[PDB]
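Working notes, structure below.
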Amino acid sequence: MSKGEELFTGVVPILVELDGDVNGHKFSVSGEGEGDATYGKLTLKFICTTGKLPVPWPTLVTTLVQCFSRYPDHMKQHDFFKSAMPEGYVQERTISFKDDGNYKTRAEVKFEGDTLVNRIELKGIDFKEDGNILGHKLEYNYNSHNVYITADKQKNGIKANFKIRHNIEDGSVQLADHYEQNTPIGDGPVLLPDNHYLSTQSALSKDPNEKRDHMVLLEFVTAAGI
């Protein structure tokens, strides 16, 4: 394993801070919780601190800390994310909603003292004002998915490509194509993995005593494929 892996052997508090602008609809989200990478386990609560979230919460799940994935011992030389810690990594995505707009996101994931922090900027353009996203037509749930990871040695990082299918309230599906790049922030060596994937399962819920717009998320992420 990497030196950074040692930072994740116990429960680590997590902070997420997102500033977004989708078709000019601005919003911010704050999340708090903890991760226990030994179990690939994340428990987080996200709050829209600016009022109503102008997109569906499920569309932000992939943007809202892959360093908490459980890498099987036989695969730990393939865990880029922890290997970049504590200096961190920059995750860049384009998320293309079929027949609608796209998000572009830039996230910096790094330790601030003992807290793993994910700071994100999200920009969404070319959405339909009464499409599935800005019209809030997506169910509040989330299917299991695989994230396929490949090295990008020339960039000293990794890439991923994957499809998320959000459930539309009419029974159909809203595809969100994801293209992702992750690059280290610091200078230290990182682990550049062989091809593999992350298997993710996510449960979305609500805090019955919370009046703000929010999402409670229980998520498990486990590496596989090698």
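Chain A is numbered as in Swiss-Prot, which gives 1-64, 68-229 for the residues shown.
If you're wondering, the header gives X-ray crystallography, 1.3 Å.
Each residue, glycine too, has its Cβ placed from N, Cα and C.
A 10 Å cutoff on Cβ-Cβ distances gives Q69 (mutagenesis position) a total of 26 other Cβ atoms nearby, all chains included. What Swiss-Prot notes for the published mutagenesis of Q69 to L is this: In RSGFP4; increases fluorescence and shifts the major exitation peak to 489-490 nm; when associated with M-64 and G-65.
Quoted from Swiss-Prot, the note on mutagenesis experiment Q80 to R is: In Azurite; shifts the excitation and emission spectra to shorter wavelengths and increases quantum yields compared to BFP; when associated with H-66; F-145; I-150 and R-224. Of all Cβ atoms in the protein chains displayed, 16 besides its own lie within 10 Å of the Cβ of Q80 (mutagenesis position). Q80 (mutagenesis position) carries a helical DSSP state (H, G or I).
In the structure as shown, the Cβ atom of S202 (mutagenesis position) sits within 10 Å of 17 other Cβ atoms. The note that Swiss-Prot attaches to the published mutagenesis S202 to F is: In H9; increases fluorescence at 395 nm excitation; when associated with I-203.
The C-beta environment of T203 (mutagenesis position), restricted to residues of the same chain at least 6 apart in sequence and closer than 8 Å, consists of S147, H148, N149, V150, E222, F223, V224. Under the heading of mutagenesis, Swiss-Prot lists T203 to H, W or F and annotates it as follows: Results in significantly red-shifted excitation and emission maxima.
For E222 (mutagenesis position), other Cβ atoms within 10 Å of its Cβ number 21. Quoting Swiss-Prot on the mutagenesis of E222 to G: Suppresses the 399 nm excitation peak, leaving only the longer wavelength peak at 475 nm.
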| Where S202 (mutagenesis position) and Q80 (mutagenesis position) are concerned, what is their Cα separation in Å, rounded? | 18
| task | Sorry to bug you, but what's the C-alpha spacing from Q69 (mutagenesis position) to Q80 (mutagenesis position), rounded to the closest Å? | result | 15
